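Q: Take a look at the following structure, please.
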Amino acid sequence: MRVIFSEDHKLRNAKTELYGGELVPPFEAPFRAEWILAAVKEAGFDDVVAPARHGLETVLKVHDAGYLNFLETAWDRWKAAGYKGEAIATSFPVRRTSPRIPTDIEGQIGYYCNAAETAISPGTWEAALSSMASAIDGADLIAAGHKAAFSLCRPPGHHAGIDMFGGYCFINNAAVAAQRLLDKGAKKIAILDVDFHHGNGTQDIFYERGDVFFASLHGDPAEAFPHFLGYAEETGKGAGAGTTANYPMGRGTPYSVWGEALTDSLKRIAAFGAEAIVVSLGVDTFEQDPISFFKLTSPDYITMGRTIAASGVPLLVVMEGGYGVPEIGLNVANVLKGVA
Amino acid sequence: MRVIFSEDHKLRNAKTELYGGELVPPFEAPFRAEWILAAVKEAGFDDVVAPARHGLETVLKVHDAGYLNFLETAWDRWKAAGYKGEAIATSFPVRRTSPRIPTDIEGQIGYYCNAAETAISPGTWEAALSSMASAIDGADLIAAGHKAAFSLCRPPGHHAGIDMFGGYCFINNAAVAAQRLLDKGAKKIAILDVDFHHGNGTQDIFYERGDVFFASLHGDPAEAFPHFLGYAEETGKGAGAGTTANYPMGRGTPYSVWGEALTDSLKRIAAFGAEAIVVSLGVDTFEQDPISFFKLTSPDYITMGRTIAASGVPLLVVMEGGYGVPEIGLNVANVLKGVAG
Ligand SMILES: [K+]
Ligand SMILES: [K+]
Ligand SMILES: [K+]
Ligand code: NA
Ligand code: NA
Ligand SMILES: [Zn+2]
Ligand SMILES: [Zn+2]
């Protein structure tokens, strides 16, 4: 399978992340793409191509225009305001608050944010565009007839909701990919999130749409970021009633239980009738991940990939989470091995 | 008027505050109380008494029990979880999110917070309780028959809602004081928030309550913290309809315009029929204060006190915000002179 990768991902190189009450070096650093890229090539996937140029037409069908306009100029405005650090929101539109949109940069960054551990830095916008481009190109390959494809996205995107950034995400790459397949002719597409954290951004985007089925396996929100979405009771709303399936699991969950949730999600995706599956791939489900509590081993990823590929429909794999140890590359490559 | 002040306020001495993308020393520091106290004493108000001991009965009538339980054990759980810094929420229940309450410290701190620039640290719980106590004793003096009283509260409270802390606030002292007056006999009470920022927390607590009228003058939320509340359109909900009046104002607002809003809020308060008025006093409206965009001068705080005191009803002044500028005490003292007459 071809691999879509952009070097502009390095344009996103934030110097701080709010974690544990301190501003430490970002968990989502440029070396993640470097390590993963090296491992896939090592696993035989050496056909890496850069993404072509794309407009905002696709993304404008899954993200709010106000939100996108905000991201494009967020940094400039923050710096213009005289702030010394990176752009970080501290005030949020939570319970029982007005739906009105602030005008100043301080108010808008909070309005458009769901997580304060994510800082907007110089070049974040450009990086997010390149990453989105990689997802769009991967979709085109699938739309062209290829059975599999890997969009090495960075920054990740499953936490980017309709009009909010957070969890290191700015533009929901998988959502853009699924939307791309639809504009290319598909009628039904499914997004499967295997990343450890719930794909709240993705769920929000398609929660009221019946044309995209969203399935996510993840750490119980009761005790895992993003914390405020991902419960099994969330199955869809209105036009999207019934097209959302969350599978929250506790601490220490091994492939034994995980594998079962995967099977079920695939059963519901088939029943949905997906013409293709966009896989939000996160390897932070690894037993050695620094910020997750699942216990999957490197071999499990080969099993995971094979199972998903057995669906019989084309697959577009999109990079999401996975941090710390260098095995993230191994684990990502193992998934592509299974799929191939 | 008598001044209620607790030394335990210093127990609230957070080391960090998220501002402009950095962690810096909190703007709501202990020296604020120190300079305010000294200024009011120099102005004659030197009858300072420490607050008495109080339970949680009053506060439990305005704050969610879960939220209060969270505050009490917040720091211990955060430390136990192994975080090196102070407790600061990073994830928040914003638009289109589940109403379920997380079970771990990481999720709950976010669930109970409305502003990440506030950090919970050793002593916050204790400090917040002593500050609440000062508010309670202040209200008790009013219920006794005193014309006015000053509760030198710290930490402040008007940004703490029913079940959320933020804006340097944990327990809404003004709200507690108002509840206390109702418990001592009053049927109707009003809270007037003159602090530069909107008192989103106080509004939240009494938004569906008809026994307490909430008026507030503040910088337009469209361009000022807390950013998501304080619009003129918010007049109340359900049982609390019509008992909430917001007076947002733009950049460079002179006392000339500010006083007009003060006069209208007092007119609405009088029409409501308040038996007493709790004044959430913030002096960050001062032209020399760095965080605000209003242009009030020191003399205007004397006018402010006079006007509110002219209402004819007893007044409990509760200390809120105000950047730590050298004139912070002078301005608070001027408001008290105005009330004194
Ligand atoms: K997931
Ligand atoms: K105010
Ligand atoms: K000012
Ligand atoms: Na859906
Ligand atoms: Na009210
Ligand atoms: Zn993840
Ligand atoms: Zn203030």
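Just so it is clear, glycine is given a Cβ too, placed from its N, Cα and C backbone atoms.
The following feature annotations were taken from Swiss-Prot:
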BINDING   B:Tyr19, B:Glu106, B:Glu117, B:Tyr323  substrate binding site
MUTAGEN   B:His158 to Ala  Reduces enzyme activity by 97%
MUTAGEN   B:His159 to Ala  Abolishes enzyme activity
ACT_SITE  B:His159  active site, proton donor/acceptor
BINDING   B:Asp195, B:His197, B:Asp284  Zn(2+) binding site
MUTAGEN   B:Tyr323 to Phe  Reduces enzyme activity by 99%
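Could you place the listed features in the three-dimensional structure?
A: Here B:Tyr19 (substrate binding site) comes close to B:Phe27, B:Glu117: these same-chain residues lie at least six apart in sequence, with C-beta atoms under 8 angstroms from its C-beta. Under the DSSP three-state reduction, B:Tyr19 (substrate binding site) is assigned to strand.
DSSP assigns B:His158 (mutagenesis position) to coil in the three-state reduction, placing it in neither a helix nor a strand. Residues within less than 8 Å, Cβ to Cβ, of B:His158 (mutagenesis position) and separated from it by at least 6 positions along the same chain comprise B:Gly167, B:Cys169, B:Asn172, B:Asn173, B:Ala174, B:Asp193, B:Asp195, B:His197, B:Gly199, B:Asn200, B:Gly201, B:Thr202, B:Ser280, B:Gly282, B:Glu320, B:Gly321.
On its own chain, B:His159 (mutagenesis position) has B:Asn114, B:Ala115, B:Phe165, B:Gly166, B:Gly167, B:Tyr168, B:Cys169, B:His197, B:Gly199, B:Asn200, B:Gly201, B:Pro226 as residues at least 6 apart in sequence with a Cβ closer than 8 Å to its own Cβ.
Under DSSP, B:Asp284 (Zn(2+) binding site) is assigned to coil, being neither helix nor strand in the three-state scheme. Sequence-distant neighbours of B:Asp284 (Zn(2+) binding site) (same chain, six or more apart, CB under 8 Å from its CB) are B:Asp195, B:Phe196, B:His197, B:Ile291, B:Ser292, B:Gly321, B:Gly322, B:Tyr323, listed in sequence order.
Around the Cβ of B:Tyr323 (mutagenesis position), a 10 Å sphere holds 18 further Cβ atoms from the protein chains shown.
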Q: Quick one: of B:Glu106, B:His158, B:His159, B:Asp195, B:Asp284, which recorded positions have a CB closer than 8 A to some CB in chain A?
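A: Answer, by Cβ distance to chain A: B:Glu106.
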Q: For B:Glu106 (substrate binding site), just give me the three-state DSSP call.
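A: B:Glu106 (substrate binding site) sits in a helix per DSSP.
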Q: Given the substrate binding site residues B:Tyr19, B:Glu106, B:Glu117, B:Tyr323 in the record, what is the largest Cα to Cα distance, rounded to whole Å?
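A: In whole numbers, the farthest two Cα atoms are 30 Å apart.
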Q: Which of the recorded positions B:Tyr19, B:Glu106, B:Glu117, B:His158, B:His159, B:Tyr323 have a Cβ less than 6 Å from any atom of ligand 7?
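A: Cβ under 6 Å from ligand 7: none.
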Q: For the recorded Zn(2+) site, whose residues are B:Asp195, B:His197, B:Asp284, find every other residue on that chain with a C-beta no more than 8 angstroms from the centre of their C-beta atoms, and list them by sequence position.
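A: Near the Zn(2+) site, beyond B:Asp195, B:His197, B:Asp284, sit B:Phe196, B:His218, B:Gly282, B:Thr285, B:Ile291, B:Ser292, B:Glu320, B:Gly321, B:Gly322.
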Q: Identify, in sequence order, the residues in the chain of B:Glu106 (substrate binding site) that are 6 or more apart from it along the sequence and have a CB within less than 8 Å of its CB; answer 'none' if there are none.
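A: Within the chain, B:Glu106 (substrate binding site) has Cβ neighbours under 8 Å at B:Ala81, B:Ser91.
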Q: So if I take the recorded positions (B:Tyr19, B:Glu117, B:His158, B:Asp284, B:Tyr323) and measure from each Cβ to the nearest atom of ligand 2, which come out below 6 Å?
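A: The ones that qualify number zero, so the answer is none.
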